[PDB]
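Chemist: Okay, here's the structure, questions in a sec.
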2 protein chains.
Amino acid sequence: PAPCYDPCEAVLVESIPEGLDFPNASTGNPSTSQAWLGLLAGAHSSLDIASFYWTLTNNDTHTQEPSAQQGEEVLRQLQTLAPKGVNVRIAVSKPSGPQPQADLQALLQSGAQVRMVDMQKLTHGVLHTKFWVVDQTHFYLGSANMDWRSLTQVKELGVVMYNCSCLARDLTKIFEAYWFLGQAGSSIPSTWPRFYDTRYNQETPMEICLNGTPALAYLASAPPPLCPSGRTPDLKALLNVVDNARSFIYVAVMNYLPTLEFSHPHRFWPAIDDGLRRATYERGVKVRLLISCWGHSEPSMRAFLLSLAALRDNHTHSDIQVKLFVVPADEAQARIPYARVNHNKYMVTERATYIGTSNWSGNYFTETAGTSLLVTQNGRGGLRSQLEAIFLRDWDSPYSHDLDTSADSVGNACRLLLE
Amino acid sequence: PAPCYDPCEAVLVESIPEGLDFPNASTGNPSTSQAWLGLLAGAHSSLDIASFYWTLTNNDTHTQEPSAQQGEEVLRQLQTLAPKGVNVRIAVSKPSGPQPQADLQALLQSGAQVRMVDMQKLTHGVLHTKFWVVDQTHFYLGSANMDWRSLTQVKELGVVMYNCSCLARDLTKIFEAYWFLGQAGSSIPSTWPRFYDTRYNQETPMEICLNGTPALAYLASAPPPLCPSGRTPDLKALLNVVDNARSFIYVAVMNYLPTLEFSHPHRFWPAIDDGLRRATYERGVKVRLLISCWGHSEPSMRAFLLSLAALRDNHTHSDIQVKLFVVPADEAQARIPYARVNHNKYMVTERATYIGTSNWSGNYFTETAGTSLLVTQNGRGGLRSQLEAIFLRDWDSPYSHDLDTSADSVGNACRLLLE
Ligand SMILES: *[C@@H]1O[C@H](CO)[C@@H](O[C@@H]2O[C@H](CO)[C@@H](O[C@@H]3O[C@H](CO[C@H]4O[C@H](CO)[C@@H](O)[C@H](O)[C@@H]4O)[C@@H](O)[C@H](O[C@H]4O[C@H](CO)[C@@H](O)[C@H](O)[C@@H]4O)[C@@H]3O)[C@H](O)[C@H]2NC(C)=O)[C@H](O)[C@H]1NC(C)=O
Ligand SMILES: *[C@@H]1O[C@H](CO)[C@@H](O[C@@H]2O[C@H](CO)[C@@H](O[C@@H]3O[C@H](CO[C@H]4O[C@H](CO)[C@@H](O)[C@H](O)[C@@H]4O)[C@@H](O)[C@H](O[C@H]4O[C@H](CO)[C@@H](O)[C@H](O)[C@@H]4O)[C@@H]3O)[C@H](O)[C@H]2NC(C)=O)[C@H](O)[C@H]1NC(C)=O
Ligand SMILES: *[C@@H]1O[C@H](CO)[C@@H](O[C@@H]2O[C@H](CO)[C@@H](O[C@@H]3O[C@H](CO)[C@@H](O)[C@H](O)[C@@H]3O)[C@H](O)[C@H]2NC(C)=O)[C@H](O)[C@H]1NC(C)=O
Ligand SMILES: *[C@@H]1O[C@H](CO)[C@@H](O[C@@H]2O[C@H](CO)[C@@H](O[C@@H]3O[C@H](CO)[C@@H](O)[C@H](O)[C@@H]3O)[C@H](O)[C@H]2NC(C)=O)[C@H](O)[C@H]1NC(C)=O
Ligand SMILES: *[C@@H]1O[C@H](CO)[C@@H](O[C@@H]2O[C@H](CO)[C@@H](O)[C@H](O)[C@H]2NC(C)=O)[C@H](O)[C@H]1NC(C)=O
Ligand SMILES: *[C@@H]1O[C@H](CO)[C@@H](O[C@@H]2O[C@H](CO)[C@@H](O)[C@H](O)[C@H]2NC(C)=O)[C@H](O)[C@H]1NC(C)=O
Ligand SMILES: *[C@@H]1O[C@H](CO)[C@@H](O)[C@H](O)[C@H]1NC(C)=O
Ligand SMILES: *[C@@H]1O[C@H](CO)[C@@H](O)[C@H](O)[C@H]1NC(C)=O
């Protein structure tokens, strides 16, 4: 197609929970709150937000923790955009129960437009996607929800791509699909119109200038019902990175189940499981898996992880290591619900970078909405090296433990560890 | 199609090595030597044998063990059929090296016809199939080679189906394929003629009278190049039994590798591996795997077995147990090469019976020749119950050990056990 001449600059943003300290103070990345506040300050034309839920203040959480100031500050700034003329459009998954939306109603009276999307009817899933589009020039893609706990209590990772007009405009078309479906009584068309179609797929990714160095990038979405003809499915993009890896594969995802969860009877789903086994056996690829464990983790997830870590010995010449990332929690942090977990969902190889917003279960690629960014770059350094250094910081950390560790040793209440 | 009115009677024959004693003397099945000698005594019209190799006497083994008398007796009887007018046709895989054939030349001068089939060129494999066809009325299908060690030193299992003219004639067409390929300069046709075509596939198995009770049976062969249009591939038949099981799956096979062995680079082959994982997860099927370990077992096979036995806990509600069958060997038995192993290759479910002649690796269904018999029967009892009782005798035996057993404990030299 046509190349993008915009001076695209990519910044890796992550939120470090209070109490998590890394002695190797060498990465130094901006926090999600700092990036969000900077994005809101420079917004003057439009702002498109796709979110799972809105719990940006202490009222919805029904708590009195003083760590919600950063979350409240974002909400305070969001209420000032509409008066200045910024077209704020928010797509939020419709809650299952009758939960009041104090934050969304606050923005509704300010002048924003909020639309609830019934994923449970259209695709029998939810809207797990999380991204921003500011002025169609800068976009944020990551795992951070609209929580005050997502900025100070949980550990996350996202990417803010500045001054990339061509790439942000591609993300808008994904948001246009949710905006169209948010309309009451609107069903999924058999074929999407050209408006939502894209020409930058896996086969022909777009060419950008990431910090000067040329690179190839393309966006992959889910579920298929919503993907137009030119959009690469998220599972296909995920498997392509695993198939093309030749040296190593680094995966840090909160949950990994090779099963269609919720759907009963238990459906087996060996899509990503087979890709990892092929990589380590057929090729000399070393695979490192970093999974997050907390009180609400599925206990069935351990059996499928022990079945994967078993394939590592001299005879088979395979190398799979599985480690659990447990965020320590004291009594004060334990009182906050859904507050101490590692939320990062991304994959790093020796040649490609994958950053997604959906877990690695079966429903997140067939029923649940989601979006992932795939950037490849020639030569050493760049975004891939920065992301690789983050993974190694987590891997060689006191908060990452093996699968045979006693559950008392870790700071939190891990359900995947025996005794 | 048309049903078979022949009074088909099926007998399970197995060879028990010297020194192997089962206190539960309740099965009582005839030995392979007894069945073979009875088959040869009643042969008057024809005899078709498909074999891997011929080592029926002490000369080829270059040993002086007195346990080869049974093997020599079979060879002595085989030399008398041709004088009586029996048309003896033998298909034997061509040896890789220049190994002399003392047994085959002995039969050649008697009047038999011996043809060597170059599987290493036609399908880049070997002729691992093992079956007999006596007078086109009685056929033996099993794992027993033409060894004197296959009758007294190794443990095997086969089925002799008496008075089944319709079923034996179906097995002849498989032998006709090897006979056609045994001709020098004969290549695999693109489409087999009608002569080798069959009408009793998995979709429409033939109806027989197994000991009076009606039953459905069909033969499955390999590799596909040799399977005509109407012949069910062996892998498809094997996977159908696993897919249709609802209560339990009992598997006793010498080697189980989800990889295309020999073929390099290491090719992954999760065909049967995925079927077993689906059965235990999606359904409440209990899977029991009995693998044979000896000095020549592939050490890489342990990692793929530990990766399968890991999927068994309350949370996942799965039940996979893997055990190793080790035939004890003293100093005298150790001196005999390739002499102390469990050679049985069969699968038992709650509704179907599978008896095959090929291991469960990747090459035995794509390159290597092989044949399997699939018999299903309504109601309790019959062949399936007899085969199930054999498996439980092996499972609850002192010669079957778990994967964590020390390698010194077992009587033989097992390469799959640590320390
Ligand atoms: C492509 O181009 C983009 C745009 O320039 C680059 O993005 C920059 O990345 C660098 C490095 O990650 C960023 O610099 C770092 O910022 C961190 C966070 O900034 C805040 O830090 C404190 C936190 O309280 C605030 O007080 C402060 O005002 C900032 O708002 C800093 O913490 C980092 O400093 C720490 O780490 C370094 C080592 O990394 C130590 O040497 C320091 O002493 C200190 O401990 C650091 O300054 C920069 O902010 C990003 N730019 C933007 C606009 O966000 C991409 O990195 C680039 N791509 C590549 C591959 O180079
Ligand atoms: C469908 O129809 C066929 C045809 O009849 C049946 O096949 C018969 O199966 C039975 C049971 O397996 C066979 O009977 C058994 O034979 C064993 C081996 O026979 C030899 O045994 C000794 C070994 O040295 C020789 O001396 C002897 O002369 C035989 O040549 C015996 O060992 C068995 O006896 C032992 O076990 C039983 C318990 O099983 C004990 O009670 C005994 O005391 C003893 O310990 C037994 O006699 C029979 O031979 C088979 N027939 C043929 C023609 O081979 C199928 O079983 C049938 N299908 C079903 C489902 O019933
Ligand atoms: C995305 O593109 C915009 C547009 O170029 C970038 O903004 C520009 O950033 C530079 C760097 O700070 C600014 O230069 C500075 O100007 C001040 C005077 O205002 C001067 O004192 C400094 O020494 C420096 O030269 C530039 O003014 C600014 N332009 C605009 C219109 O804001 C922006 O930085 C880019 N995004 C990222 C993440 O870099
Ligand atoms: C396969 O079919 C043949 C043909 O029927 C079976 O052979 C028959 O077996 C019966 C049972 O032993 C024989 O009956 C016996 O006859 C003798 C006299 O010879 C008698 O003294 C016995 O009391 C008994 O009645 C029958 O003669 C025999 N027929 C032939 C032609 O051999 C054979 O048994 C069947 N196969 C199997 C495994 O059963
Ligand atoms: C694969 O082989 C390597 C090299 O032998 C093993 O690495 C060392 O092995 C020796 C003995 O085999 C141990 O004493 C060392 O502790 C091992 N070092 C490390 C860093 O592991 C390795 O253990 C073997 N197995 C695997 C799964 O790599
Ligand atoms: C699955 O649950 C069953 C029932 O609780 C377990 O069976 C017994 O479990 C208790 C405690 O959980 C043990 O003390 C017994 O020794 C178990 N009996 C047997 C025969 O195992 C069973 O262990 C659990 N796990 C699996 C894989 O079945
Ligand atoms: C809820 O919001 C109100 C006003 O926005 C304020 O009182 C406070 O921030 C929250 N808590 C309570 C108890 O009202
Ligand atoms: C080989 O066969 C011959 C004759 O068949 C006989 O001597 C014996 O059975 C075997 N062994 C030796 C040493 O010849």
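Note that the numbers count up from 1, one per residue, in the order the chain is shown.
Just so you know, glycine gets a Cβ as well, placed from its N, Cα and C.
Take a look at what Swiss-Prot says about it:
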ACT_SITE  B:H128  active site
ACT_SITE  B:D135  active site
ACT_SITE  B:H343  active site, nucleophile
DOMAIN    B:123-150  domain 'PLD phosphodiesterase 1'
MUTAGEN   B:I90 to M (Swiss-Prot position 163)  Tends to form aggregates. Decreases exonuclease activity toward ssDNA
MUTAGEN   B:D135 to A (Swiss-Prot position 208)  Loss of (S,S)-BMP synthase activity. No effect on protein expression or localization to lysosomes
MUTAGEN   B:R283 to H (Swiss-Prot position 356)  No effect on exonuclease activity toward ssDNA
MUTAGEN   B:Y338 to A (Swiss-Prot position 411)  Decreases exonuclease activity toward RNA and ssDNA
MUTAGEN   B:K345 to A (Swiss-Prot position 418)  Loss of (S,S)-BMP synthase activity. Loss of exonuclease activity toward ssDNA. No effect on protein expression or localization to lysosomes
MUTAGEN   B:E350 to A (Swiss-Prot position 423)  Loss of (S,S)-BMP synthase activity. No effect on protein expression or localization to lysosomes. Loss of exonuclease activity toward ssDNA
MUTAGEN   B:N359 to A (Swiss-Prot position 432)  Loss of exonuclease activity toward ssDNA. No effect on protein localization to lysosomes
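Each of the listed features needs to be described in terms of its position in the shown structure.
Modeler: In the three-state DSSP scheme, B:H128 (active site) falls into the coil class. Non-local neighbourhood of B:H128 (active site): B:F52, B:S93, B:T357, B:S358, B:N359, B:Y364, B:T368, B:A369, B:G370, each in the same chain, at least six residues away, with C-beta under 8 Å from its C-beta.
Residue density at B:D135 (mutagenesis position): 17 other Cβ atoms are found within 10 A of its Cβ, drawing on all protein chains shown.
Of all Cβ atoms in the protein chains displayed, 25 besides its own lie within 10 Å of the Cβ of B:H343 (active site, nucleophile).
All chains included, 25 other C-beta atoms sit within 10 angstroms of the C-beta of B:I90 (mutagenesis position). Secondary structure at B:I90 (mutagenesis position), taken from DSSP and collapsed to helix, strand or coil, is strand.
Cβ neighbours of B:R283 (mutagenesis position) (same chain, under 8 Å, six or more residues apart in sequence): B:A245, B:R246.
Sequence-distant contacts (6 or more apart, same chain, Cβ under 8 Å) of B:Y338 (mutagenesis position) comprise B:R149, B:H296.
Neighbour list (B:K345 (mutagenesis position), Cβ cut-off 8 Å, at least 6 residues apart, same chain): B:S143, B:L157, B:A252, B:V253, B:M254, B:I355, B:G356, B:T357, B:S358, B:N359, B:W360.
Long-range Cβ contacts of B:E350 (mutagenesis position) within its own chain (separation 6+, distance under 8 Å): B:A245, B:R246, B:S247, B:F248.
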Chemist: List those mutagenesis positions among B:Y338, B:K345, B:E350 whose Cβ lies under 8 Å from any Cβ of chain A, in sequence order, or write 'none' if there are none.
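Modeler: Filtering B:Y338, B:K345, B:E350 for a Cβ under 8 Å from chain A leaves none.
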Chemist: What residues elsewhere in the chain lie close to the domain 'PLD phosphodiesterase 1' (B:123-150), defined as a C-beta under 8 angstroms and at least 6 residues from its ends?
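Modeler: For the domain 'PLD phosphodiesterase 1' (B:123-150), the far contacts come to 13, 15, 32, 35-36, 39-40, 42-58, 61, 67-68, 70-72, 74, 91-93, 103, 117, 156-165, 167-169, 171-172, 174-175, 178, 188, 221, 223, 225-226, 254, 336, 338-339, 343-345, 355, 357-359, 363-364, 366-371, 373.
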Chemist: Rounded to a whole number, how many Å is the Cα of B:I90 (mutagenesis position) away from the Cα of B:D135 (mutagenesis position)?
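Modeler: If we compare the Cα positions of B:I90 (mutagenesis position) and B:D135 (mutagenesis position), the gap is 14 Å.
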Chemist: Among all protein chains shown, how many Cβ atoms are found within 10 Å of the Cβ of B:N359 (mutagenesis position), not counting that one?
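Modeler: That number is 22.
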Chemist: Measuring Cα to Cα, how far is B:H343 (active site, nucleophile) from B:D135 (mutagenesis position) in Å?
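Modeler: B:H343 (active site, nucleophile) and B:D135 (mutagenesis position) have their Cα atoms 27 Å apart.
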Chemist: Looking only at the domain 'PLD phosphodiesterase 1' (B:123-150), how are its residues distributed among DSSP helix, strand and coil?
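Modeler: Here the numbers are 2 helix, 12 strand, 14 coil.
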